[PDB]
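Student: My questions will all concern the structure given below.
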Amino acid sequence: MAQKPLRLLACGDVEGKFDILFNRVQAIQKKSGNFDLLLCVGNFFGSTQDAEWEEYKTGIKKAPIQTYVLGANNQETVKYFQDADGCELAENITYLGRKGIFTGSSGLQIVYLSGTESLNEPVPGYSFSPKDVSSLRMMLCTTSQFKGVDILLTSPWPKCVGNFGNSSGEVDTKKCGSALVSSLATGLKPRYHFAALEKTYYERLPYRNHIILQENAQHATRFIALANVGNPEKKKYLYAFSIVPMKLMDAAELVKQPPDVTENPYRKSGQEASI
Amino acid sequence: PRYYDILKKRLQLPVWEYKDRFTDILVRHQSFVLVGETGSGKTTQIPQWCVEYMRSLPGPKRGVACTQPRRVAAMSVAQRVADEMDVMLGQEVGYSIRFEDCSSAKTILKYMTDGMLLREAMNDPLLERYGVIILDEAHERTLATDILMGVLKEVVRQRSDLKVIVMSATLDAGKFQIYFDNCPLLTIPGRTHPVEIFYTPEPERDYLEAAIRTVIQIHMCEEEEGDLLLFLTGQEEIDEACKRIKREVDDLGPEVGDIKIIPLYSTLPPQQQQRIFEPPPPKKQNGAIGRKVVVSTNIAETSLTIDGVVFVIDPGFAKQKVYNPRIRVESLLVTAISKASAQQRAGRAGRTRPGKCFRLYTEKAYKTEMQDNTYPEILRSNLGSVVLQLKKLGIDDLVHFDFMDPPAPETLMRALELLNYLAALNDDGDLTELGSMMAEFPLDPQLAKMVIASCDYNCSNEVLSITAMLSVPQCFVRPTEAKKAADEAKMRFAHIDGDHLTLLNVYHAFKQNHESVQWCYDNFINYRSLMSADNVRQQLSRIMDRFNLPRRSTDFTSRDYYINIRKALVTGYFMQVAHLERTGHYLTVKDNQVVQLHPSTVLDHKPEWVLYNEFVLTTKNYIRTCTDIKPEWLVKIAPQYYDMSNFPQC
Amino acid sequence: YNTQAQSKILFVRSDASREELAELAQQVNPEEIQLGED
């Protein structure tokens, strides 16, 4: 049999607003059918001790869908994440860990990188290091048959992501973000890259993963940045999408470029590579 | 059923959303401009609706003229639109082109060359055969089209029933609108899919190397299915490129997908030109994309739509006709294109699906160095053939006639000077009977005069053969790999007095060998040029017969046989003569240009005086198709030109 | 360390084509599921 395509939800900064988020997920599932997974890519916890979280931790309330969450983006929230390699925080809510590869039984491959960039030694529990980026690349890109991954989840935006694409509004993408996330994205080539933390919604035009007439053609990447839950400006914080995993796709169909595709934003000009 | 499948396709063209708006303008207005990108449906749909208009008008059915600058374009679109009207070609839809007329008394839509409607205008000055005349692809601003714009601006003041439609693919409509008395504009929007525009980071030093490399790289690395369009400047450069692209892909081994290379240039036969409408090759079993690459001159720049094109390669060059009136030289030179041309080139990509245009020059250079519009051909051509046609049209005031982009007055002075000294004009400048006959020949005036005046030297059979061999591509096929065999075959026909008599020998031997295709191969003779020359000769003779011009031959055993031909040549080309100066270079009469015999001549030595058919401006000045003449003939056959009072000392 | 075979043709995309393509050609992501209003 040819398998039915998966259906997924991606969520931005939750910020401790668990009741608002999960009621919305319940309403959508009642209306449009069941989704397989919810990926929460921003601040899951708020700054102040959250009475709401205690009801979920104890099992009085239960998440309506299997939820994977990215980690403690700051010092205030590190206490909620007990095991750095990942652990179940509450029923149907699982912390993926600092870094690793998740491969679902459908074949969906998700690579995740939690935290903000840091060069300090010892590495803080709320930060990622150059070692984290290098380790992920070696696990996947060293195999001669590597084409890319299905989904990359990071909390900060990649640095210089606004190059060649449409306007990112109020976020200056050259000054904000993490250069390591940009380098990681270039090597891993995700079909979807979800991010948050900048508290705004931005769906960038797709960019190609190959260099025209220098390398053989590769698939395009769609980068989507999500807003914070319950924001007053009503920016889009929950994104629903349906994906066939790369392993099941025909090679000719996978590499097809949309008409509005742009250049890869992270590629330096020919004068700067001389260093 | 084939008509219905054509109908399903043609109804999707952008123009059909404007058919009612087109008809509303056409009935109410006498002149108007129609702008639409190439592939919008202009050449195919607009004249058919004019046939619908012309069929509903009462009275005698006048035809629809639609001009096409290019013979290849005119023939192929006439065939196509006959298929769109479900009629036979040469019945209700026909074509008429220089040296080939496929029309009849049923023809109500004729696609034609500019230089045939203008020639019909010389015989029907109000163009009464037509009720609608369509000036299509007028943004090329060809030499005969620019004249036709002014002729129709005269006729519209005299014929309120004639409708004139100027069709363009460029945004330069303001020139066309204002010139036809502030006529309306119908702008047909594009339905071209997006074309990505790529530039190189630095300027390429070898644009031919860059063209070959970019063609191969697209074929290997682009995942979209799609045909390639490589633009080049002309036949000889395409033929070497086609050989190079063949070698450089054959060395890449079996894994590369099949490429279908197809040349498209004006000297190809119709059956080979029609091959461009064939589908691309299929994708190979290994997944490698099958692609077509058309390596074309500017004949593919306008009027034509190659379905399946996704990738355009633009070197930015073409061959344009140039005339230098201060030295009376005509030449073909390779020149840069305009931004308008480069946008039209790029817009070929977006025709069947989204696509890409690879421009081999920097994006900075595109903004500040490329010209906005292509120069009108009248600004860069010898007006001698046009002034001869203009005077035959009753256009006496050649100075204040409304040219859309007027030629330099000096260039007009050269056209009058050429015709005055030929006795096609008198000293007052009026068109003589000799000129009026010369204009009817689809020839250059030098060639037209030479055919007519050769009757009095009893050698008009031979000169008509020479003119026909000159009115067609050069007849010696000289392959780079086969030069030795081609020259040794050519020397069997080489006449000592030069190339005109060598062309005569080739043509006579061709007719004596019963048009044999095999004999042409075995002697490296261009069978297609010769059949074209035979076609040219049989129609020019029908023009000669129309003017009762006697087809005469001199006795072949007479010493004066070749001598009389050489005298007859002087009657048209006495201005294109050079004298052998004491230091062994040649000096052209009056303009004093230092020239050399062209390396394709049969003349191994230098006569004291040579007549030449063509001046060839390159890295050196050459004169091509040269013949020995005696100086005592010059002062006797052309005393007005060879008056020693005004003639320079040479 | 911070203190310390014919060459393929490189192509860079034009600026002008970007602006025209962004407005006219923004295709809605075919895989996106449109969530309703509250």
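Shown for chain B, in order and in Swiss-Prot numbering: 125-774.
For this deposited structure, the header notes the method as electron microscopy, 3.5 Å.
Backbone N, Cα and C atoms are what each Cβ position is placed from, and that goes for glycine too.
These came from Swiss-Prot, pasted as-is:
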type: DOMAIN; residues: B:147-313; note: domain 'Helicase ATP-binding'
type: BINDING; residues: B:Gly160, B:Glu161, B:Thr162, B:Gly163, B:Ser164, B:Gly165, B:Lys166, B:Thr167; note: ATP binding site
type: MUTAGEN; residues: B:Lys166 to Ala; note: Abolished ATPase activity without affecting ability to activate the MAVS-dependent signaling to produce interferon-beta
type: MUTAGEN; residues: B:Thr167 to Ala; note: Abolished ATPase activity without affecting ability to activate the MAVS-dependent signaling to produce interferon-beta
type: MUTAGEN; residues: B:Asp260 to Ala; note: Abolished ATPase activity without affecting ability to activate the MAVS-dependent signaling to produce interferon-beta
type: MUTAGEN; residues: B:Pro327 to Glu; note: Abolished interaction with NKRF
type: DOMAIN; residues: B:338-518; note: domain 'Helicase C-terminal'
type: MUTAGEN; residues: B:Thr429 to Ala; note: Abolished ATPase activity
type: MUTAGEN; residues: B:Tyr485 to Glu; note: Abolished interaction with NKRF
type: MUTAGEN; residues: B:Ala489 to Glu; note: Decreased, but not abolished interaction, with NKRF
type: MUTAGEN; residues: B:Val523 to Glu; note: Abolished interaction with NKRF
Student: Taking only same-chain residues 6+ apart in sequence, whose CB is under 8 Å from that of B:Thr429 (mutagenesis position), what do you get?
Tutor: B:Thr162, B:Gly163, B:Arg475
Student: Around the recorded ATP site, report the further residues of that chain (criterion: Cβ within 8 Å of the mean position of the Cβ atoms of B:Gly160, B:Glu161, B:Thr162, B:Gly163, B:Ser164, B:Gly165, B:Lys166, B:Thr167; site residues excluded), sequence-ordered.
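Tutor: These residues sit around the ATP site: B:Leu137, B:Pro138, B:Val139, B:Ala293, B:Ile312, B:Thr429.
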Student: By CA distance, which of the recorded positions (B:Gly165, B:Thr167, B:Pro327, B:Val523) lies nearest to B:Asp260 (mutagenesis position)?
Tutor: B:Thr167
Student: Does anything in the same chain, at least 6 positions from B:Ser164 (ATP binding site), have a Cβ under 8 Å from its Cβ, and if so what?
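Tutor: Within the chain, B:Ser164 (ATP binding site) has Cβ neighbours under 8 Å at B:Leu137, B:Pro138, B:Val139, B:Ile312, B:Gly314, B:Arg315.
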Student: Filter the recorded positions B:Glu161, B:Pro327, B:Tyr485 down to those whose C-alpha lies within 10 angstroms of the C-alpha of B:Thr167 (mutagenesis position); answer none if the list is empty.
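Tutor: The recorded positions passing the 10 Å Cα test: none.
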Student: Taking Cα atoms as reference points, rank the recorded positions B:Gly160, B:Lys166, B:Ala489, B:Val523 by distance from B:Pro327 (mutagenesis position) and give the first.
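Tutor: The answer is B:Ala489.
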Student: Considering only the recorded positions B:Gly160, B:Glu161, B:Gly165, B:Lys166, B:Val523, which residue has the minimal Cα-Cα separation from B:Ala489 (mutagenesis position)?
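Tutor: Closest recorded candidate to B:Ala489 (mutagenesis position) by Cα: B:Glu161.
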Student: Check the mutagenesis positions B:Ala489, B:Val523 for other C-beta atoms within 10 angstroms of each C-beta and report the one with the most.
Tutor: B:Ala489
Student: Work through the recorded positions one by one (B:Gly165, B:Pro327) and point out the residue whose CB has the fewest other CB atoms within 10 angstroms.
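Tutor: Comparing Cβ neighbours within 10 Å for the recorded positions B:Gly165, B:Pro327, B:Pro327 has the fewest.
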Student: Nearest to B:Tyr485 (mutagenesis position) in three-dimensional space, by Cα, is which of the recorded positions B:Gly160, B:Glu161, B:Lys166, B:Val523?
Tutor: B:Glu161
Student: Long-range same-chain neighbours of B:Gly160 (ATP binding site), Cβ under 8 Å, sequence gap at least 6?
Tutor: B:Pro138, B:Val139, B:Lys166, B:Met291, B:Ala293, B:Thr311, B:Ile312, B:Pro313, B:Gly314
